[PDB]
Amino acid sequence: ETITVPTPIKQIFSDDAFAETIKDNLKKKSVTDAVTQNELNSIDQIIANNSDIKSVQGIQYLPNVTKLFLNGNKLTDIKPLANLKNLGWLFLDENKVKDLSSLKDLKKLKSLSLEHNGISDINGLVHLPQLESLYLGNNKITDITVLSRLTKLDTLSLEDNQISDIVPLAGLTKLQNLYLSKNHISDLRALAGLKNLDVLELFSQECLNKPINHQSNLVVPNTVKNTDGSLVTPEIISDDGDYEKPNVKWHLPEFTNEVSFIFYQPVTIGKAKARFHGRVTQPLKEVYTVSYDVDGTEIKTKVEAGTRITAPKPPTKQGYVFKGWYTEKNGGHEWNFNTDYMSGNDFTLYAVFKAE
């Protein structure tokens, strides 16, 4: 990771776009110009955003680089950064850097920006407990458990991800600037202790409940909670629904496959004011009953409309053989459970037996 003779820039920096970056940084005339290690040692900062860089191979020869601005390139591989011991600021927004293993030994890193990288797994950040600012907006993150270790952060952006569980933030009392808009957050209790906040964003949450069956009268708990656990009164409820704390209530005489409610709450945490607002969506399943009649009385099964019915364990009667389930007692046709999926209405099937 050192040169000992004068060496052309392009021999070290194999990506032509990055070779041009170094040429301009060192005020050389051509990427073929020879440089010395003394010259490489003089590089403290590289600004090369939107520079069409695919690889930073060769950066390993720059031991003193402290600030690297590489937003809006084509990077996928940060292995060349792994031994840049003095790196303090690293900006990689709008790349395709998903593998974070090579950050492990960057123990002087203070600011890290990885927005718009398609990242889901941030567990590699466990190795950077000294971080002071971290920008992860516009990714695919759901699990922020690792952030409970980042107790030096004063600035954290997680906006535009898929986070519902913010409990890992609860002990991060150094936080001053926290961006959480456009996630799946319904419960602010985790934030109650963040008394040093100056800036807080909680806009535009989208929360999805697990599906339940449609019924004529539905009662769904309001799960939207303020920092003290008090429930946020809905701002508007779909489908003529009503609020009766602690529940949202609907009368749904016709099937519909979802209902929802919107919430809005001005929030104060620490010194920060924010507007916590969003939607809770409740998917509804269309479910009907198959009645299985055996000699004039029935067992019953609920099945979602349009889906496959699994036949019941068949009835047994000594001296008879079960034949099948028919749409009439003494007529109709035999139901085929492999091919005839659930009807959009309740119906009865009749057990038919035959002689041994």
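Chain A is numbered as in Swiss-Prot; the shown residues are, in order, 36-391.
Quick reminder: no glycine exception, Cβ is built from N, Cα and C everywhere.
The feature domain 'LRRCT' is assigned by Swiss-Prot to 241-330. Counted with DSSP, the domain 'LRRCT' (241-330) comes out as 0 helix, 58 strand, 32 coil.
Long-range C-beta contacts of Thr332 (mutagenesis position), restricted to its own chain and to partners at least six residues apart, with a cutoff below 8 Å, are absent. For the mutagenesis of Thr332 to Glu, Swiss-Prot gives this note: The B-repeat fragment (residues 31-392) no longer scatters host cell colonies, full-length protein reduces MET phosphorylation and downstream activity about 10-fold. The structure shown keeps the original residue.
Quoted from Swiss-Prot, the note attached to the mutagenesis of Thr336 to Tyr states: No effect on cell scattering by the B-repeat fragment (residues 31-392). Within 10 Å of the C-beta of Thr336 (mutagenesis position) there are 14 other C-beta atoms, taking all protein chains into account.
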